[PDB]
Amino acid sequence: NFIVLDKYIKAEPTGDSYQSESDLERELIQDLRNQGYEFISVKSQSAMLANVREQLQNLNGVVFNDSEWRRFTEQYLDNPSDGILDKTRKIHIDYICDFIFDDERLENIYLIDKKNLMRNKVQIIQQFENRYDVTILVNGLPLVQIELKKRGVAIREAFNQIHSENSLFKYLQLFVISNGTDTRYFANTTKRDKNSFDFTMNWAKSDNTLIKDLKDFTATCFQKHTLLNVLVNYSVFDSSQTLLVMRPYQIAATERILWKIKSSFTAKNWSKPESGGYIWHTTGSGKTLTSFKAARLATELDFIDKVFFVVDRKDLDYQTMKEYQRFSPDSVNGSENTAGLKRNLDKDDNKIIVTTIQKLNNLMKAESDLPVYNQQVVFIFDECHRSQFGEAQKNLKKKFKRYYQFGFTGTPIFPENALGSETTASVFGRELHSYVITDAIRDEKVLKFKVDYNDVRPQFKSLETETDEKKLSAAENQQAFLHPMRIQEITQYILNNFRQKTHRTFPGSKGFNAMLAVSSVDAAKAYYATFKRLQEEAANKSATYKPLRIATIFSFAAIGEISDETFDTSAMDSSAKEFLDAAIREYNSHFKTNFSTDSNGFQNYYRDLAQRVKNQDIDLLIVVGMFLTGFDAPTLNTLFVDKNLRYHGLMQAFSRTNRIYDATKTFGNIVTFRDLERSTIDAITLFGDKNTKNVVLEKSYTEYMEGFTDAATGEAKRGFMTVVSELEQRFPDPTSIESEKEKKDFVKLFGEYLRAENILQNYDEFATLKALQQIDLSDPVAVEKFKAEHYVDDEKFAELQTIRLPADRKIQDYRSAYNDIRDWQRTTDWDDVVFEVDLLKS
Ligand SMILES: Nc1ncnc2c1ncn2[C@@H]1O[C@H](COP(=O)(O)OP(=O)(O)OP(=O)(O)O)[C@@H](O)[C@H]1O
Ligand SMILES: [Mg+2]
């Protein structure tokens, strides 16, 4: 009984009228009752408490006297000092209160029955109390809130508007908001960087087709058996205490894995490709969240003995290690050591084993008579890199007698890119579920890429477009790719443009950070050193120079594939080692840390580093092959690439930037100093088809300036220039304004102006054009200063020199105006107007 359906016919409208919020509520409520939600009238917390008493007493087969119930309420149910996070902890972890009654007996009081999900009572109430809302109670507790909006209303603006007491509502797990035509859900979390519209979600079928309109959503997501599985089994509450509600493709993959295990086991058809299967979830879509989740759920199968969750040590980071520490303590790190693996194996009242592919491979190599070999075993592999994985297969196939193995990847191995390895199909069998890039991009769950070769160094162009790889390896030296001029010019470009690319320009904007991925240890050395030196140079010249905080990490290697780097620092050549040494020292001074380069220190440096790049304590991380495949940083938006990336490694590295965040993060910038255009298209095309590139890759500067049609959608989009010109035709102020309808129009228009500028901020052509608005002239030392920093012709100079932009002041007159009109919310009709909330606040 899958909860993400293969098939669903659309409900028919009544109708039976359906404009008004109270129209939507009437039907929602009616529909929910048909589906077996008892409707109750509740007017007060007091009435809710009593209802909870009735429900929990029923659930738990026990009656409180009033003094106990008061005590239960004050100490567990509804502590005055609990907040949302505490209730979520209670729903997800501490849902049993071991209660001691007046007569001194001890009894487990469950808020939810998780084993017998359908035993839970579900009920609905309406808003008690100017806002229509329906709440679903589970055993009396409010866990879902549906916010209802007029058909007119732009869901996003409504979301923008809303997102103790009365204190029971601290239990909400899930929000749904709907204007009838559209319906999105999102988790109730206090974590503000999970709180933007980007994290709201549509319900869907297993082919990922959306289910948008409320009646269909009701009849699907809101089946008791669906809703309660979502709440209880398909929401994650992790170690940073973030509630994440799984998206449909995540649940669809997960349930399909579990059912596959069960039917295999029942068929006694273990230990072949047809016993398991694979999951093609595109890079960044939550493979690691989902696969881990599915391993945890798999432990609940009584007949499975042990569940291995296996990750690649390459993919580890701080959040992720924190998370595994709870299930397999000090056993999931970068080392070859198995001692910890083999100790977790011998724990009992235990079924989950998390480990790396390196470790599992070592263990099975060494190791011949493990009881686990004869047990009923599940393997879930999260994106394991292709070669470590291959030796592991040989032994696992050799050695486990009864297993069901599954893999998640965003970049499968097909016959075409096989060479070396077994295809993914051949290893795992059937594709159980797919959610591919064009899917994720249509759903706005992954960001597009803006990819440009920074072709601005003629001296070195011929190197930078070289295709033969023998030559490319031959050129990794100071004569060629690490010529100190090349390194300088590139590094200068990066210092000149970091703030522009990461949107730290018109600050106090927070903005983003960045990585620089390079071809070799030496490259990283040259770049680190050059950054250091070039920042000393600014620091004297200027002196309100605000330095970027740069760091680097690497060790030792040794297509498609990003080279695996060891965590055994003693493999490195003496000079590499000493440089890493001096960098760690500098890092130690700055952050008051105390790492070293012995293996334990390096591992800890690695771990602190991930944390600090995630939280932007570091501005630029320089890297050879590390943090390129698994590292999760939503506020990283720019990859600088001086590296020969191809195929799956290309897709992975670029994807470091692809995490959604908010309206401020429009796509990931990829700025390359070798020409990666062919490679980029070949890679995208390998993992889609011939059209896939037009969905993944952003449009040209000229297209955002002058207008185009999104072939995906086909939305015609203006035209920053069209926009700017409309603003001036329509709207030079303040008399331009001042009828309400004109205000509406301005808001819509200046909305687009804001979206367009924000997009354009990521184009060198634009940053260049903007800079030219100073200067002048003379000038004309600072004429020359500017030509040289934006790499601009005389020729080009004269061009740019009027394209015409609106004055800064004229803009801040629009701005505050704009803001003005927003604050006086709360003819003419205002339903469909979205304000650029995120972009403003920036
Ligand atoms: N259902 C969800 N709800 C909220 N946030 C999510 C959800 N799924 C993923 N995310 C967030 O998206 C980001 C990517 O998740 P994750 O790292 O598991 O993706 P991935 O596919 O493993 O990426 P990679 O391919 O780089 O390993 C994380 O910050 C994660 O918390
Ligand atoms: Mg991952």
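Residues 13-141, 148-181, 190-584, 591-858, 870-885, in that order, are what chain A shows, numbered as in Swiss-Prot.
For this deposited structure, the header notes the method as X-ray crystallography, 2.6 Å.
Heads up, the Cβ atoms here are built off N, Cα and C, so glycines get one too.
Feature annotations, courtesy of Swiss-Prot:
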- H307, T308, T309, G310, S311, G312, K313, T314: ATP binding site (BINDING)
- 294-439: domain 'Helicase ATP-binding' (DOMAIN)
- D151 to A: Loss of DNA restriction (MUTAGEN)
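Here the features listed in Swiss-Prot are painted onto the structure.
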| residue | record | DSSP (3 states) |
| --- | --- | --- |
| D151 | mutagenesis position | strand |
| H307 | ATP binding site | strand |
| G312 | ATP binding site | coil |
Tell me which recorded positions (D151, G310, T314) have a Cβ under 6 A from ligand 2; sequence order is fine.
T314
Which residues, in sequence order, are found in the same chain with Cβ within 8 Å of the centroid defined by the Cβ atoms of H307, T308, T309, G310, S311, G312, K313, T314 at the ATP site, excluding those residues themselves?
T316, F434, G436, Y461, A466, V472
Answer in whole Å: the Cα atoms of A584 and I591, separated in sequence by 6 unmodelled residues, lie apart by 14
Quick test of your reading of the structure: among the recorded positions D151, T308, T309, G312, whose CB sits under 6 A from ligand 1?
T309, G312
With a gap of 6 unmodelled residues, how many angstrom separate the Cα of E141 from the Cα of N148?
8
Give me the Cα-Cα distance between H181 and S190 in Å, rounded to a whole number; there are 8 residues missing between them in the deposited model.
15
Distance in Å, whole number, Cα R858 to Cα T870 over 11 unmodelled residues, equals 17
C-alpha of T308 (ATP binding site) to C-alpha of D151 (mutagenesis position): distance in Å?
36
Euclidean distance between Cα atoms of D151 (mutagenesis position) and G310 (ATP binding site), Å
34
To the nearest whole angstrom, what is the C-alpha distance linking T314 (ATP binding site) and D151 (mutagenesis position)?
35
DSSP assigns the residues of the domain 'Helicase ATP-binding' (294-439) as 60 helix, 29 strand, 57 coil
Measuring Cα to Cα, how many angstrom lie between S311 (ATP binding site) and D151 (mutagenesis position)?
31
Binding-site residues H307, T309, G312, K313 vs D151 (mutagenesis position), shortest C-alpha separation belongs to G312
What residues, ordered by sequence, lie under 8 A Cβ-to-Cβ from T309 (ATP binding site) and sit at least six positions away in the same chain?
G436, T437, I463, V472, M683, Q684, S687, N690
